[PDB]
Number of protein chains: 2
Amino acid sequence: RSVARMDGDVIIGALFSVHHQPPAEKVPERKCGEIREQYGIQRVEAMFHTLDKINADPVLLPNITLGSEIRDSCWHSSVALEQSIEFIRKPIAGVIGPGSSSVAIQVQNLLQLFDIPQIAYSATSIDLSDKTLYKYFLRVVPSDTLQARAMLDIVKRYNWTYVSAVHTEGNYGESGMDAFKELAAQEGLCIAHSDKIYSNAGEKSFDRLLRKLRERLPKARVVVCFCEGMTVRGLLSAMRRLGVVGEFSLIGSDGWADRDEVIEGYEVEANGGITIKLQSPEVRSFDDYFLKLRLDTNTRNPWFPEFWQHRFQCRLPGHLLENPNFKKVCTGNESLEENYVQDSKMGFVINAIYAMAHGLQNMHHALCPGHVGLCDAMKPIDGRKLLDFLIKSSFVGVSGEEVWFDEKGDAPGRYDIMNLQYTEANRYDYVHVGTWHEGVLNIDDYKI
Amino acid sequence: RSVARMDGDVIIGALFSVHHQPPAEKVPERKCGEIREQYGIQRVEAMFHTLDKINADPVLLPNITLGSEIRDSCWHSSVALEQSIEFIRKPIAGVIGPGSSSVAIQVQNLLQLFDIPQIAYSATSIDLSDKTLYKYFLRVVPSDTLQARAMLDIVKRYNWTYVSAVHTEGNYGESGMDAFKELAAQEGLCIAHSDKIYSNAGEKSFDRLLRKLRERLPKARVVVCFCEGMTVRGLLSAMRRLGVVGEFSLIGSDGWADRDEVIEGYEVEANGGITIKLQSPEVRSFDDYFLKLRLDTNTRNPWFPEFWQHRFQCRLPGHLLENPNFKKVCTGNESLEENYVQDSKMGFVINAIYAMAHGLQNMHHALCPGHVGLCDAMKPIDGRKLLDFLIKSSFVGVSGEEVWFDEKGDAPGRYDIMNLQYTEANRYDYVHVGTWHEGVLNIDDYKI
Ligand SMILES: N[C@@H](CCC(=O)O)C(=O)O
Ligand SMILES: N[C@@H](CCC(=O)O)C(=O)O
Ligand SMILES: [Gd]
Ligand SMILES: [Gd]
Ligand SMILES: [Gd]
């Protein structure tokens, strides 16, 4: 239910976490949480926006219009699987996403049965590099074999020999932590306390988690978290309910990154943190499209009305999706510019789309030479063949990056190290302090 | 392709590993290995056999005939998922199986979307006890929280303080080993070398695995293997290619059990082993049905012809499934009694069927009172309601055991400890040496 569509000649499906995951007690009936912006609306919009550009470009896919069938994943293998069934009930050419790795594996375990190439933008698990199990998977981001290596170089940087380790329950935090503990054993690094926890677990689960970490103090101060954002938020939420501040040195994975929605409200118990982030320049182009949107003109995005209400804390009279948590009426002229922050991985969301465009491009030059539009060869489009063209593609990203894939569907990349600190002004922000590229760790010591 | 059917009023689907899993290079095209007997043909036969009995019984389901749609799983999440799609393309009332835990989770992640109760007979992972993720799952066997506890009591029994740990890649060996290492940390037991490996990995993978284990010698002799049978077989296969005998003390999980197909051919490098086995008396009834089968009269089991050939190393002239590995022609009067060994879990395969029968029984007494057959209430049969009746069922097993479920779909059980040794005669066999029931470990010391 609730699907964002756009008709054309070649349809490209996509899964985006429009809402949060269903509470533990609602999983069976599959009722998703609340509306999301960074990981939801912004991605659905960046989907249409990119397509308009590609369908307006004379070089990329001359007389071929790309359509799209976007579906909500709610960041959960169950709902994401419910929607994938819809994709296989014009046929789909391929799928963009989903977000999580555990959710990606699920969707992949199905799509591969119907020969449908899948390209991710945030799934970074090493397990997906195995092409014997996930033949139809590829991504515009590098696996975590490099991130785990980066995180260890940070621990060796400040001579921390005794650290705790916490990861989010799921194929992401686990596959990443195992690679870390494997490199930690070779380096002679001792793991103090080890634990795991879901992202939707009750506060009591975090109370027990936080307590088990404090018991290892003061020798075990540094805490490595190959964790999702909501997992780090829950931990900071427990640090509040208990009344503890500055007792740990948190070092999180890309799940944290420079995301402002993770530490929003808990800047205090979050200060002094060091994080990891896939190098992705903020797309200058998207801000011009998104900020100009209006509740009256935007009609192709079904979840917009629900978004606008929760976005400005107002309700839409008589509307079906009328929010019963606010009482003041929406004017319809509010500015999205207030408290606006672009999706940290917005750049990858776009190149994942271009990777699908050029894929159909090289295939057209090979199967339908000289022709203008789709020919007998690309009717219908063969998925098994499209997979080969995708892997054999290379182009210049939306922001100027180099995009190509290897034999494992993995793409090259690098990281930027962030340090959350209180600036000269009354504000907490993520400061650019360092980078990591091919075993090289350059950290600015006077900035921390 | 190739489906075993039986028509009736209420159809019960089931997944059995008729063939082995596809080699690593054949997973994408989903081409299964060779025919299986213990985990394949015997279970398909035990399926029909039990149904004939239930449909011949006057008390259990009076005038209601149970049918069945059996499908091959090849013991692989991909093929098992391909077949589940067929189940949801008369409708199915529920599903029996599959075998592995990782494969069970896959099938469960789909069936729960269409409200179809699933009952296993060999899936023992602790993860399946979570009813928020697998609401429609239940089993006639207890989770491994008890087996891991049992294996540790065996290590403490002989005062082994330094042991190695190996498990099969997958939700089974992992969820089981983590529970072991958790209890090992509390007991102050040190884990020497730790490793993991798939069951279909190349011999080189086992050569490297075996080598990494020998390097920890002689202090690390005892080896705990929460491993599948084929994983233990591969290890013994490497012990052969290297020329090592009696260097370890292997202690395996139920994946090994008293199975003769695991150590067949490698009795030498397998002697002196101690295993775990779910208490399940060998069904006296099945042997009378199976051994009397004939290649000419058995027509409801499609995979029989293929089985008979590989069973007696002969080929069927002109037949479609003609085996091109043998040259001598099948007489058709060969006895299945030669080298016959009943499936170790044959008892659970049957009660899983009875658990489905009584489920439809209590539901009939409640929704269609007084009626003879199915009424307006059970047309069609509601899966969500059938789930409640199943959980609230209790009966006497085919061999006299107590069968009932708790709020987590788990069933009570106990284990028998086995010791593989060379008897007085020129033969290697699994000897009954002990039992484990509710924290109590009774091991006969003079029998080992
Ligand atoms: N890299 C994480 C997702 C990080 C995020 O987008 O928050 C994963 O593959 O599960
Ligand atoms: N208990 C194992 C299966 C053991 C076997 O049947 O060989 C599992 O749940 O994966
Ligand atoms: Gd693990
Ligand atoms: Gd910022
Ligand atoms: Gd025996």
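In order, the residues displayed for chain B correspond to 36-124, 154-512 in Swiss-Prot numbering, which applies throughout.
The header says X-ray crystallography, 4.0 Å.
The backbone N, Cα and C atoms fix where each Cβ goes, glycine too.
Secondary structure at B:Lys409 (L-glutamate binding site), taken from DSSP and collapsed to helix, strand or coil, is coil. Under the heading L-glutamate binding site, Swiss-Prot lists B:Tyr74, B:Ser165, B:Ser186, B:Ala187, B:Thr188, B:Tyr236, B:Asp318, B:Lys409.
All protein chains included, B:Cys67 (mutagenesis position) registers 20 other Cβ atoms within 10 Å of its own Cβ. Under DSSP, B:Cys67 (mutagenesis position) is assigned to coil, being neither helix nor strand in the three-state scheme. Listed in Swiss-Prot is the mutagenesis experiment B:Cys67 to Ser, annotated as follows: Impairs protein folding and abolishes location at the cell surface.
Annotation of the mutagenesis experiment B:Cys109 to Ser in Swiss-Prot: Impairs protein folding and abolishes location at the cell surface. DSSP gives B:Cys109 (mutagenesis position) a coil state; it is part of no helix or strand.
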B:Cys109 (mutagenesis position) and B:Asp318 (L-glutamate binding site), distance between Cα atoms, whole Å: 19
Close in space, distant in sequence - B:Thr188 (L-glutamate binding site), Cβ under 8 Å, 6 or more apart: B:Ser165, B:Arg203, B:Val205, B:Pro206, B:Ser207, B:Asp208, B:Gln211, B:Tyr236, B:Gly240, B:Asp318, B:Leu342
Integer Cα-Cα distance in angstrom, B:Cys67 (mutagenesis position) to B:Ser186 (L-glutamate binding site): 21
B:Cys109 (mutagenesis position) and B:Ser186 (L-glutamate binding site), distance between Cα atoms, whole Å: 15
Cβ neighbour count (within 10 Å, all chains shown) around B:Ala187 (L-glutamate binding site): 26
Position of peak Cβ density within 10 Å, selected from the binding-site residues B:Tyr74, B:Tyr236: B:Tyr236
Distance between B:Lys154 and B:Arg124, Cα atoms (Å), gap of 29 unmodelled residues: 11
Distance-selected recorded positions near ligand 2 (C-beta under 6 Å), from B:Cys67, B:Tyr74, B:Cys109: none
Any further residue of that chain within 8 Å (Cβ to the Cβ centroid of B:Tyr74, B:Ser165, B:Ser186, B:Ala187, B:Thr188, B:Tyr236, B:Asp318, B:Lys409) of the recorded L-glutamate site: B:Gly163, B:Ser164, B:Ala184, B:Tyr185, B:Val205, B:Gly319
